[PDB]
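**Student:** Before anything else, here's the structure in question.
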Amino acid sequence: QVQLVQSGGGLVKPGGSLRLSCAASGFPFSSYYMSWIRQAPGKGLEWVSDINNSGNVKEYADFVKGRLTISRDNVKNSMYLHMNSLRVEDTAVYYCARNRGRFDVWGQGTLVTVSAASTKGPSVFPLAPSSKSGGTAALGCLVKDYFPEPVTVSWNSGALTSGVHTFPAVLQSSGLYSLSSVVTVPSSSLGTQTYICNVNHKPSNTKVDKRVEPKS
Amino acid sequence: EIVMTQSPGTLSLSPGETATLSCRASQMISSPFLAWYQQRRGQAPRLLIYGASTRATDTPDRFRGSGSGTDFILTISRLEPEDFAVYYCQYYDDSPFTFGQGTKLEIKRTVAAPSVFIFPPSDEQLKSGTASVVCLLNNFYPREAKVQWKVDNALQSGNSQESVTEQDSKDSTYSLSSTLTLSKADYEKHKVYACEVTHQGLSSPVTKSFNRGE
Amino acid sequence: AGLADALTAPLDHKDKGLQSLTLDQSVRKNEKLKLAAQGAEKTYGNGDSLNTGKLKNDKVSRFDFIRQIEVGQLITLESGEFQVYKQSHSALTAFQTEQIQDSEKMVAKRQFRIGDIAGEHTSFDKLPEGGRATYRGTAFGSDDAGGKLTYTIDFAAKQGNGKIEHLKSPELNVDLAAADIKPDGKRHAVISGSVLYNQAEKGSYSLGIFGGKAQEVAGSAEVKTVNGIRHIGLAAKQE
């Protein structure tokens, strides 16, 4: 029942602004120091900020420089990070945590992305079997040129998970992301079972269900 | 002014083995302010050990922190599958509470050769002026794999990108995709597109190919 | 010094240090505890107030004790020495048994145990927000009040740790391992962790934080020795 629940975040352009919030549950919030730590995509942890019990004493890492400010609300039992003048280097997952230094409780983390690129839904193309392994066939679908991560792929409205691999996304030179999702199925079912890939890119509100048929 | 260096960067072991992770501080430090955190795939960090040797409240007995001065060790005995994750040390004596760069603990298993499939660009994609060719290496181990594109026996370079999944939860294998990108024009000037795969599990390279437009 | 005074003088709220200590786990509901010293004597029941005000701070004070029941007249279950350690905002009791009865009229056993820890419990939500404090006091056991207790608490980290030194038997000069500060059932601030001897775990320790500005800690440690469990009394204060 001790809990830290986060909110806010999103995608902003350089020099823009955001707010993170962190709601506490199950422990005396006012007694504690509280902190924010960030993880850049693919890297390690970096302390950002902390604030004392009373809410007026505030420490910041050397990269902050008054662009991010920390505050707390001891009656709503919440903490905030106010983010201004954001730089692409501030892109990361930000965690709130209890205590100064010894982070013994962590929120679930929220994604802050800072980029000049614009929001764009993907194109979805089929990856169709061309010549028959023996009894196992591979198929998939290619999700190309989308910006805001992430994209969620499922298969047959979520009914197909056996044999699915959805590859992690890669940033192309275009500054747009791309990925493929594949599934291996019994070759005996290519003629009888329809396979469809569902692509949901929430930041652009794009949804693409797409048929994957063997050709001959 | 203080850097924490963890070694080794990555590591493979079987369940039931014992892991030995190093945390080295650039200066001597006070052990009551040394912490270890565990970060599993896609989750928040978790406090595992503080004061170099005290277990956090739900860390099981098989984790033990130790050391002094400049070295601290996390010894994970009798590895259970939930223990394969990333581990970070940290000196929280004062700001900026430096973390180490981490150590990734992955599962060691027997060699498995990949299944290789090649996928031609879709007709629908060709309409838009771009040709992506995709090569799939499925359910293999270890992770090291060489993927080589050949277009009419010309070896490609600088025009492809690989992506590898995380270890599979059931069989502890990896999969990999390699994507070759060409202009529609460039694509229609060549016939044989081949994906050559070399890997510990294969006795010699495997090649998958197709002939354009068929 | 004022041992006999403590047995006779009523409670005076202008004496030094902790001025009274309620005897809860020193006397149960059934018994009476008789304490004597310097020719004076006084019998305490459960929850009665003992006047620690009349005593020196930072010392151990020694009374002879008898733990009676009136089933006819007295029946003394236990005898020996009753020790109080007084600080400004906290204090401990302790029993050094010397004689226990039998079904045979009195056997001869020696056992040492902690009785009551009490004082102005620092409320968890009014700890100092930040900073680090160093506490120093005594660690005392059976036939030894020469132990030295060092302890450090980082309040924003919510962590304490320290060490017991200079006791007569080596098996108790122990590290008090890093432990967090947690709220009590009455929202008092308490630490409870492991005892460590040359890097190995060897029991437990407990500490309450006392005083309005967390000036003192007080509690006990159970340490495993080549001859079993031994109880230590712990009291330290700030600079």
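Counting starts with 1 at the first residue shown.
Just so it is clear, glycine is given a Cβ too, placed from its N, Cα and C backbone atoms.
Per Swiss-Prot, the features are:
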- C:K213 to R (Swiss-Prot position 249): Increased vaccine efficacy (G1 variant); when associated with 153-L--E-170, 192-T-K-193 and 211-E--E-236 (MUTAGEN)
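Are these features on the surface or tucked inside, and what touches them?
**Tutor:** Listed in sequence order, the residues of the same chain lying 6 or more apart from C:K213 (mutagenesis position) and placing their CB within less than 8 Å of its CB are C:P128. For the recorded site, C:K213 (mutagenesis position), the DSSP three-state label reads coil.
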**Student:** Express as a whole number of angstrom the distance that separates the Cα of C:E104 and the Cα of C:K105 across the 3-residue gap.
**Tutor:** 6
